[PDB]
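A.B. asks: I'd like to ask you about the structure that follows.
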Amino acid sequence: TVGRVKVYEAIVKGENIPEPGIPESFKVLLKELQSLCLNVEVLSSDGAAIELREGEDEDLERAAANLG
Amino acid sequence: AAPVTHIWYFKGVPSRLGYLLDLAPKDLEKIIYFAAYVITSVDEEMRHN
Amino acid sequence: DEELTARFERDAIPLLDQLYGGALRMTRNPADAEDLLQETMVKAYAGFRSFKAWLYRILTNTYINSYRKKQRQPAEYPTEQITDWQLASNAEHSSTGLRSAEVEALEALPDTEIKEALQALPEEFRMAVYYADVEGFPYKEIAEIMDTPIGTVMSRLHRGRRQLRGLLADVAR
Amino acid sequence: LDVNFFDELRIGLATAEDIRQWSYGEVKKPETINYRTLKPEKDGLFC
Amino acid sequence: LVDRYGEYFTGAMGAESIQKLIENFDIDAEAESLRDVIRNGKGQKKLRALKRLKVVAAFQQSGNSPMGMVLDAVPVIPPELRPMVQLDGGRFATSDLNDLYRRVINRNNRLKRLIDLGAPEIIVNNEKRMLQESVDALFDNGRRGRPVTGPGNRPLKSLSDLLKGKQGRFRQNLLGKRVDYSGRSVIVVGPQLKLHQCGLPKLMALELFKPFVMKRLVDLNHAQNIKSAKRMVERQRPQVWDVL
Amino acid sequence: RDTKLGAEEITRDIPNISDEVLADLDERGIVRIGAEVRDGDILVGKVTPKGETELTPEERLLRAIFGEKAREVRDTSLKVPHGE
């Protein structure tokens, strides 16, 4: 969801295409597994469980800095 | 309002519940779906005395 | 009259097993027949102390009441999957349609019209109108955010509003 | 916000504690949305 | 057995009784007992103790509490993954998941009403069985008994159906997806083409490359800004063919 | 139809839309018999009630500066599909 908009920005501005993010399909898969009472956690290298969300301030920081 | 068994661990062959409790899958079917009673606990000393 | 309930039990329970046959014909769906039968039981047992054709009257009454509640609720027809055509058709009548990555990226871009008219305003006035009209703060909160008396916030609001009204005239832009 | 550093993906049985920790609330009502106002009913599947 | 002797034991129907059997279950005793009986000799019963040993030992080593096989709380998937959209004609369309969840909810609430009302044990037991069967239909529909059906006698798709098959979320929502910057059309023979070339219909290429054409359009002075460039590419203004 | 924010309207008055592209519409906002329509043209003009949280910050700046109408709408007009 963020990668597509940032890609359109990059092309329209003549910049390089950015690095891809995480597919929504994988998050949906995890939500379905959880809805099946399967506890599915994404582990990092150290063994801790990563939590998957998105920062709300980025869109607000850019949108607010837009006006000045 | 009352416990429910996860059908994946009951009906999936071989039955995971049935192999955990050493119960036949059809007897476990009779228990879960209220065809038959099962004995949860027994008082050994009170029965012997 | 507790024993009466016990009487209920016996005289009720075999009849109930036949009442299913009456509900299945009515609902045409076996799970809804079980639901209707059990609902008939809840209505009967609580009101059995008041008083089989009687249980059939309670049953049919509960079915028709379920019909009446069905008239009040939104009409739902379940589907294996919602099609993209239905999503688009539903979006055509929605407050916000289906936006595209292009529309998102271009909407995130600077206006280069409104922004220029805001930069022409002095920093105090554009800040006051930003916290007031754009953000929506009440006036006292604007007097708190920047340290000024109420008078400078209100005056800068009116004068900045006037100047911005001069810098652009648009029915839409 | 996050590149994928994921080392591995683990799956196990979820207890009721896990399910209640996931939950943002309990759905107590069969109602979906109001037919007149098209607003999700409270304590419903869309609440 | 309850009238006389009732205070010497306890027994029950349903999944609450299975849960009680798991609470009193001693996993290490059965684990090393089955290891012993399986290691002692070879035969059919040894295969019984081996196959039982795989699951019992599985619950022993993994740290999974077997109580996880019996649920006191059912998760509810977020509503965007099971949406509800109104159609032309005033009707609404819900994912089957909403009807399954709704059946579990109604039967659970009726079970609560029966517990409060002090109903006969036969009625309460019927409601408990209906609850177990409805949660069954929610997780895997049709795996046991006749599937729960919607209108037209169509079995509803359960949570297990989303993960299974060629139409599930594994095969066609993960291994493959619909993509932007793509098109299709009928193919005709290209005899004048070089082996490394293909003919692209003009409008198709203009749509496919649209952002690039907009950027190169704002680089030159054809477009004042990028929004007007979008307006020009959408209107197929004659300036777009050189840039394209 | 009726929406969360109230009834839609089929109308000739479509915000942010020039009089040049409304030329082939009648007084109701419906295209006129015999009109030549192309990709993207307006067939039936329609507006849908919008919420005040859906305005861009600039749109809200205009609405608050000029004291514009309380009714905010989106352009849902029926348009000719691509390649028609």
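Note that chain C carries Swiss-Prot numbering, so the residues on display, from first to last, are 22-72, 79-200.
Header entry for method reads X-ray crystallography, 2.8 Å.
From the backbone N, Cα and C atoms, a Cβ is placed for every residue, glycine too.
Below, the features straight out of Swiss-Prot:
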MUTAGEN   C:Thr26 to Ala  No in vitro phosphorylation by PknB; when associated with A-106
MUTAGEN   C:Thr106 to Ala  No in vitro phosphorylation by PknB; when associated with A-26
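Tell me about the surroundings of these features in the structure.
C.D. replies: Look at C:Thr26 (mutagenesis position): DSSP puts it in a helix.
In the three-state DSSP scheme, C:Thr106 (mutagenesis position) falls into the strand class. For C:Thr106 (mutagenesis position), other Cβ atoms within 10 Å of its Cβ number 20.
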A.B. asks: Using a Cβ-Cβ cut-off under 8 angstroms and a sequence gap of six or more, which residues of the chain neighbour C:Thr26 (mutagenesis position)?
C.D. replies: C:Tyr66, C:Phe69, C:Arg70
